Amino acid sequence: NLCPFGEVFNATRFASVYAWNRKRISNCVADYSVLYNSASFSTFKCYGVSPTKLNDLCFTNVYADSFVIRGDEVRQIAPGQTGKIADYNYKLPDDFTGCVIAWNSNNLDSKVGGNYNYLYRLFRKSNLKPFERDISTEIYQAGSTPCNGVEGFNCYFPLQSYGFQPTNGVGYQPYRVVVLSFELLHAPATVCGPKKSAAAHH
Amino acid sequence: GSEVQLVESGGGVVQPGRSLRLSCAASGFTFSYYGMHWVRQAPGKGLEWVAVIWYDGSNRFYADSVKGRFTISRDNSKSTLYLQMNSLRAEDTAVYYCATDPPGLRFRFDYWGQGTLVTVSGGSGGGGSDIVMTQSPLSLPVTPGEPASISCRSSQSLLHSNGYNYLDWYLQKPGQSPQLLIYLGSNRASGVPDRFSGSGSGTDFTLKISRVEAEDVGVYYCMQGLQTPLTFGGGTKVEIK
Ligand SMILES: *[C@@H]1O[C@H](CO)[C@@H](O)[C@H](O)[C@H]1NC(C)=O
Ligand SMILES: [Ca+2]
């Protein structure tokens, strides 16, 4: 009953960041060590918890959040960050207990002429609360004239594509990101590390 | 909307092989939210897209005929767009327009400048994947007050899973710079009278004028904004009979 992290990290397609995907992990045996010793990840930052100490702990639920952003925004997937991604797209809490994993995906997510499929939110009436997800497409009212569902002066469609292109510098190339957050409820813990087994050993 | 101003400079007469830098001073709107384009028109010819730069400078695309020789850049703190042209050739001779592109929904030229003239004294490209736009008819003599319709087919579907058709129509009145008429297949631009309407989907599109007025005379172009390079039709000349 290994935890299905392969379905998250190796998913053939990744969500746009404004519509970031969440997978709930429960009732399985987690080995964060196979992730931590990988070397394919350019980013593996953990907040609060040590990644090796992670294999010795138990949680009620583990949430895997995945999306694509560009390289120089990966730094925004951290507590206390501001910027277009953290303010309008995916927001980590200041008390974040968990890990941010990222790697470069130019070879999958860029194409000549540009990849327009990946979108981010450029505007919003207010910053997102932590782990809030906004998937709406209302014309954004940048000025005092109401928009009433019509694009116009100071009336903007709020989602915009990166246009990822293979010759872009690395700070502009696409990065796949997995954020792991750990829930300890009052309930029983069902996600434990590999040294907890229910099978007899000889 | 009416107060948007784009003012190109830098044009002149230069020898082949020399360099020239175009400028476009923008006022009247938040320049740093818009992508910016250069579009050119050789004398007596249609419109040809040149280059685009993302609202924040992070991303640029070029037409193949200018790849490497031209560089597009911008200074958001001076609200100015630039075109650095190197190794000028005779075929580069044209009027160069800057145009704005609003956030989202891929490509659109919703405000145009005046042009600078640069004097150096419709194909699918080498690989065949560039979208070709074909318009019909070439000229359309019209009597005032009677309807008009013109058509545009594209070599590739402009319908996306979005449900959007990335097709626009642009009008160039005689002696004027082009202007947006219809965007995304069927939406009128601000101020376009309701006697204009665009229809169609996928690969076949039509523009209809319910009752042509003499101020509607010009050359109408279709254009796809689905992917780069951005490509225009050959244009349809609407004139009074
Ligand atoms: C994903 O990719 C390869 C197998 O194709 C392997 O290196 C890795 O362990 C797989 N699983 C995870 C969770 O990354
Ligand atoms: Ca746009």
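Residue positions begin at 1 at the first shown residue.
Going by what the header records, the deposited coordinates were determined by X-ray crystallography, 2.5 Å.
Each residue, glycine too, has its Cβ placed from N, Cα and C.
The domain 'BetaCoV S1-CTD' feature in Swiss-Prot is assigned to A:1-194; the stated evidence is experimental evidence.
Listed in Swiss-Prot is the natural variant A:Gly6 to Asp (Swiss-Prot position 339), annotated as follows: In strain: Omicron/BA.1, Omicron/BA.2, Omicron/BA.2.12.1, Omicron/BA.4, Omicron/BA.5, Omicron/BQ.1.1. Counting every protein chain shown, the Cβ of A:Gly6 (variant position) has 10 other Cβ atoms within 10 Å.
In the three-state DSSP scheme, A:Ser38 (variant position) falls into the coil class. Using a 10 Å radius centred on the Cβ of A:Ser38 (variant position) and all shown protein chains, the other Cβ atoms total 12. For the natural variant A:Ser38 to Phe (Swiss-Prot position 371), Swiss-Prot gives this note: In strain: Omicron/BA.2, Omicron/BA.2.12.1, Omicron/BA.2.75, Omicron/BA.4, Omicron/BA.5, Omicron/BQ.1.1, Omicron/XBB.1.5, Omicron/EG.5.1. The structure shown keeps the original residue.
Recorded in Swiss-Prot as a natural variant, A:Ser38 to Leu (Swiss-Prot position 371) carries the remark: In strain: Omicron/BA.1.
Sequence-distant contacts of A:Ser40 (variant position), defined as residues of its own chain at least six apart whose C-beta falls under 8 angstroms from its C-beta, comprise A:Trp103. For the natural variant A:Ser40 to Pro (Swiss-Prot position 373), Swiss-Prot gives this note: In strain: Omicron/BA.1, Omicron/BA.2, Omicron/BA.2.12.1, Omicron/BA.2.75, Omicron/BA.4, Omicron/BA.5, Omicron/BQ.1.1, Omicron/XBB.1.5, Omicron/EG.5.1. The structure shown keeps the original residue.
Record note (Swiss-Prot) on the natural variant A:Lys84 to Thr (Swiss-Prot position 417): In strain: Gamma/P.1. The number of other Cβ atoms within 10 Å of the Cβ belonging to A:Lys84 (variant position), over all protein chains shown, comes to 18. Secondary structure from DSSP puts A:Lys84 (variant position) in a helix.
Natural variation at this site is recorded by Swiss-Prot as A:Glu151 to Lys (Swiss-Prot position 484), annotated: In strain: Beta/B.1.351, Eta/B.1.525, Theta/P.3, Iota/B.1.526, B.1.1.318, Gamma/P.1, Zeta/P.2 and Mu/B.1.621; May enhance affinity to human ACE2 receptor. Following the DSSP three-state reduction, the secondary structure of A:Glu151 (variant position) is coil. Within the same chain, the residues at least 6 positions away from A:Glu151 (variant position) whose Cβ sits under 8 Å from its Cβ are A:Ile139, A:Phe157, listed in sequence order.
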Listed variant positions adjacent to ligand 1, that is, members of A:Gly6, A:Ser38, A:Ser40, A:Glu151 whose C-beta is under 6 A away: A:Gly6
For A:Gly6 (variant position), the three-state class that DSSP assigns: helix
Cβ-based proximity (under 8 Å) of the variant positions A:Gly6, A:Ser38, A:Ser40, A:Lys84, A:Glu151 to chain B, or none: A:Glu151
Integer Cα-Cα distance in angstrom, A:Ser38 (variant position) to A:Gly6 (variant position): 13
